[PDB]
Amino acid sequence: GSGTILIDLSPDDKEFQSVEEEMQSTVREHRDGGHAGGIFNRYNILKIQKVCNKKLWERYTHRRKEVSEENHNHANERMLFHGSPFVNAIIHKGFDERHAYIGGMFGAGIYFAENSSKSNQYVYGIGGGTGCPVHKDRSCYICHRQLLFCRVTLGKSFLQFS
Amino acid sequence: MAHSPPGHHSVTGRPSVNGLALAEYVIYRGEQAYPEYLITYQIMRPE
Ligand SMILES: CC(C)(C)c1ccc(-c2nc3c(NC(=O)[C@H](O)CO)cccc3c(=O)[nH]2)cc1
Ligand SMILES: [Zn+2]
């Protein structure tokens, strides 16, 4: 009883298909040769579910309006990927400081990617951790993985070259 | 949790060397993201 329901989408749904497309078309090679997240060019999409939670949605839209009004009515809202071992907390409790990376490059915040394959590197933790629970294989082709595709308010974003 | 740079709401990490890489972003308030879709998948072995 968290308030969260997961609505399963059909593969025939226009909305399943555009989310899958964004997932598949933003795969790239990584400078570690696949070390953290595995060696692949594409995914097998198995399921896509919508995350519905009225409280967490209102919490998001309330902050969006704050940011918007501090930035000439421009939330600068994107759809971005998030991979984390805490995806199950996140979908039930929402994002908070337990999902931030204290040791991150750009500070102690919550990190999102335009490249799905980048988020794929944190599904099993920092650096890919030890890989999947069952095989300890960061390149497991067997075990199922989960990513979030999230709605993110960037507001006035500080540009950092790197 | 850190704070955003003053007068900012997030940080864009621009890809600098990697020609093919897209941007990465950071927010410092969890209220600035909502998890809309949960995607279950497998990576696929290249043939
Ligand atoms: C510490 C725990 C809670 C385990 C964690 C850490 C990182 C990520 C995570 N990190 C990302 C990221 N992070 C970095 O580029 C460097 O870690 C910053 O130094 C870039 C792009 C996307 C992601 C992303 O989807 N998830 C999730 C959870
Ligand atoms: Zn496995």
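Using the numbering of Swiss-Prot, the residues shown for chain A are 950-1111, in order.
Even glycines carry a Cβ here, placed using N, Cα and C.
Record features, source Swiss-Prot:
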type	residues	note
MUTAGEN	A:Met1054 to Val	Loss of activity
BINDING	A:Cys1081, A:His1084, A:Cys1089, A:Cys1092	Zn(2+) binding site
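Structure coloured by features recorded in Swiss-Prot.
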residue	record	DSSP class
A:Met1054	mutagenesis position	coil
A:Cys1081	Zn(2+) binding site	coil
A:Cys1089	Zn(2+) binding site	coil
Mind running the recorded positions A:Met1054, A:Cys1081, A:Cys1089, A:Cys1092 against ligand 1 and keeping the ones whose CB falls under 6 Å of it? A:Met1054
Around the recorded Zn(2+) site, report the further residues of that chain (criterion: Cβ within 8 Å of the mean position of the Cβ atoms of A:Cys1081, A:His1084, A:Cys1089, A:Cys1092; site residues excluded), sequence-ordered. A:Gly1080, A:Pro1082, A:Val1083, A:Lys1085, A:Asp1086, A:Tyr1090, A:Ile1091
Binding-site residues A:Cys1081, A:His1084, A:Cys1089, A:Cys1092 vs A:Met1054 (mutagenesis position), shortest C-alpha separation belongs to A:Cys1081
With the fewest other Cβ atoms within 10 Å, the residue among the binding-site residues A:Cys1081, A:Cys1092 is A:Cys1092
Using a Cβ cut-off of under 8 Å to chain B, which of the recorded positions A:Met1054, A:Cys1081, A:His1084 qualify? A:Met1054
Among the recorded positions A:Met1054, A:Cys1089, whose Cβ has the fewest other Cβ atoms within 10 Å? A:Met1054
Neighbouring CB atoms within 10 angstroms of the CB of A:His1084 (Zn(2+) binding site), all protein chains considered, total 13
